Amino acid sequence: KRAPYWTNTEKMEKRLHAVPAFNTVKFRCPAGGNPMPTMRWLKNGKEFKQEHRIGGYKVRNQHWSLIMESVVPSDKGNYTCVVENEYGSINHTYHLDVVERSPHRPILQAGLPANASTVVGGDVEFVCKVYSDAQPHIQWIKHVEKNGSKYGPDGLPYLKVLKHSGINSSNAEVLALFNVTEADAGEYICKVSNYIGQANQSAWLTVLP
Amino acid sequence: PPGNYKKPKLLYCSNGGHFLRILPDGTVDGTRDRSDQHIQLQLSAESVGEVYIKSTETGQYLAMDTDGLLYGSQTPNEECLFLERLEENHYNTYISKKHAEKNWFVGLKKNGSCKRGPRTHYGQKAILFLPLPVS
């Protein structure tokens, strides 16, 4: 006869478990004892109940494990396995973190950049706001004329990159124009790209004489 | 809430549960120590799908040398650029751009020690990373 004890502590060295949402998480606590100990789980120090999450959870007493399907942010917390028998009790707590994320092209906030105006010699700025998981790359572009035309052989517009994300550039999401001239007038584009795809929105600059 | 990408982050490795960390002495490892001041990383896309990974504490840039060792360069060079991709289970992976053809990933072993590029393979937990906030 004996109080509970861990049979495989190696699988318990990993303290923090951080996972992307919608994946299945499994926690284990292989144990021994005589008589065979029973197993129960706590979520944040309190009894873990089937109604504590949509769909509840599952367990495999053969594997001393807790299984939570399609996890979401709200599942974040501490999970404790409690192993008991008439002679004693032992426990172990894991921490779970759930982050939602997926490969989607950038999404821009509607309305930005916004149109702008100012007199010759004045200053102005264009702003762009981005939502993107995979690191986004921002280029500020102006539609220009190259060799006598606004559009090339492919019908597409001639573009000049004025600024783009980089350690040699500051404040990627804002394009500030200073001591403007009637030549700066035109269409400015905020093009944001990640490896999945791109997005872009534009605004105009009007120069008053 | 736009602009979350430009906030510092911890790069969590699912292999052992460590946080990627840059040590002043240039060496790089992983620590479950979430208080460690050398794990707050600033990511930026120098080109589409190409990123720099910089310590907000020391200003060093994560990098991989001709062998596959992860060092924290004081100045940004061509060994500091990585290709950030999301994998099938939605974890991030970082492949050395300079050695991209050889599939040399950024990775940590269960024992917290970087798993040299030549030793990293697709189906490994060592390369699976998850960006987490500062808390």
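Heads up, chain B uses Swiss-Prot numbers, so what you see runs 19-153.
Cβ atoms are placed via backbone N, Cα and C, with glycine included.
In the three-state DSSP classification, B:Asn33 (mutagenesis position) falls within coil. Quoted from Swiss-Prot, the note on the mutagenesis of B:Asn33 to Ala is: No effect on integrin-binding.
If you draw a 10 Å sphere around the CB of B:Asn33 (mutagenesis position), it holds 21 other CB atoms from the protein chains shown. Residues or ranges marked as heparin binding site in Swiss-Prot (evidence: experimental evidence): B:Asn33.
Classification of B:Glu102 (mutagenesis position) by DSSP places it within a strand. One mutagenesis experiment named in Swiss-Prot is B:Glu102 to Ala, and its note says No effect on integrin-binding. No effect on integrin- and heparin-binding, loss of FGFR1-binding, defective in inducing FGF1 signaling, cell proliferation and cell migration; when associated with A-109 and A-110.
For the mutagenesis of B:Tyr109 to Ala, Swiss-Prot gives this note: No effect on integrin- and heparin-binding, loss of FGFR1-binding, defective in inducing FGF1 signaling, cell proliferation and cell migration; when associated with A-102 and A-110. The structure shown keeps the original residue. Sequence-distant contacts of B:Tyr109 (mutagenesis position), defined by Cβ-Cβ distance under 8 angstroms and a gap of at least six in the same chain, are B:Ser32, B:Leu146, B:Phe147, B:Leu148.
B:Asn110 (mutagenesis position) falls within a strand when secondary structure is assigned with DSSP. Here Swiss-Prot notes a mutagenesis experiment, B:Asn110 to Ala, with the remark: No effect on integrin-binding. No effect on integrin- and heparin-binding, loss of FGFR1-binding, defective in inducing FGF1 signaling, cell proliferation and cell migration; when associated with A-102 and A-109.
In Swiss-Prot, the entry for mutagenesis B:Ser114 to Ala states: Decrease in LRRC59-binding. The structure shown retains the original residue. All chains included, 25 other C-beta atoms sit within 10 angstroms of the C-beta of B:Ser114 (mutagenesis position).
Counted within 10 Å of its Cβ, the other Cβ atoms near B:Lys127 (mutagenesis position) come to 19, all protein chains included. Record note (Swiss-Prot) on the mutagenesis of B:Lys127 to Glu: Reduced integrin-binding; when associated with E-128. Defective in integrin-, heparin- and FGFR1-binding, and defective in inducing FGF1 signaling, cell proliferation and cell migration; when associated with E-128; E-133 and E-134.
Taking a C-beta cut-off of under 8 Å and a sequence gap of six or more, B:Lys128 (mutagenesis position) has these contacts in its own chain: B:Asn33, B:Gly34, B:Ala144. For the mutagenesis of B:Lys128 to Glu, Swiss-Prot gives this note: Reduced integrin-binding; when associated with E-127. Defective in integrin-, heparin- and FGFR1-binding, and defective in inducing FGF1 signaling, cell proliferation and cell migration; when associated with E-127; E-133 and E-134. The structure shown keeps the original residue.
Under mutagenesis, Swiss-Prot gives B:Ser131 to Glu with this note: Decrease in LRRC59-binding. Other Cβ atoms within 10 Å of the Cβ of B:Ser131 (mutagenesis position), summed over all protein chains shown, number 16.
Under the heading of mutagenesis, Swiss-Prot lists B:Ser131 to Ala and annotates it as follows: Decrease in LRRC59-binding.
Swiss-Prot lists B:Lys133 to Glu among its mutagenesis entries, and the accompanying note reads: Loss of CSNK2A-, CSNK2B- and LRRC59-binding. Reduced integrin-binding; when associated with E-134. Defective in integrin-, heparin- and FGFR1-binding, and defective in inducing FGF1 signaling, cell proliferation and cell migration; when associated with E-128; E-133 and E-134. Around B:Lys133 (mutagenesis position), the same-chain residues at least 6 positions away in sequence with a Cβ under 8 Å from its Cβ are B:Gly125, B:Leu126, B:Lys127, B:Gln142, B:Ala144.
In Swiss-Prot, a mutagenesis experiment is listed as B:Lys133 to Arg, annotated with the note No effect on LRRC59-binding.
Under the heading of mutagenesis, Swiss-Prot lists B:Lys133 to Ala and annotates it as follows: Loss of LRRC59-binding.
One mutagenesis experiment catalogued in Swiss-Prot, B:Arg134 to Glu, is accompanied by this note: Reduced integrin-binding; when associated with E-133. Defective in integrin-, heparin- and FGFR1-binding, and defective in inducing FGF1 signaling, cell proliferation and cell migration; when associated with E-127; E-128 and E-133. DSSP gives B:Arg134 (mutagenesis position) a coil state; it is part of no helix or strand. Summarising the environment of B:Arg134 (mutagenesis position), the number of other Cβ atoms within 10 Å of its Cβ, over all protein chains shown, is 16.
Rounded to a whole number, the C-alpha distance linking B:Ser114 (mutagenesis position) with B:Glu102 (mutagenesis position) is 9 angstrom. Counting every protein chain shown, the Cβ of B:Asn110 (mutagenesis position) has 23 other Cβ atoms within 10 Å. With a 10 A radius on its CB, B:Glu102 (mutagenesis position) counts 22 other CB atoms from all the protein chains.
Under the DSSP three-state reduction, B:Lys127 (mutagenesis position) is assigned to coil, being neither helix nor strand. Under 8 angstroms separates the C-beta of B:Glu102 from a C-beta of chain A, among the mutagenesis positions B:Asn33, B:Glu102, B:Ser131. A straight line from the CA of B:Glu102 (mutagenesis position) to the CA of B:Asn110 (mutagenesis position) spans 7 Å.
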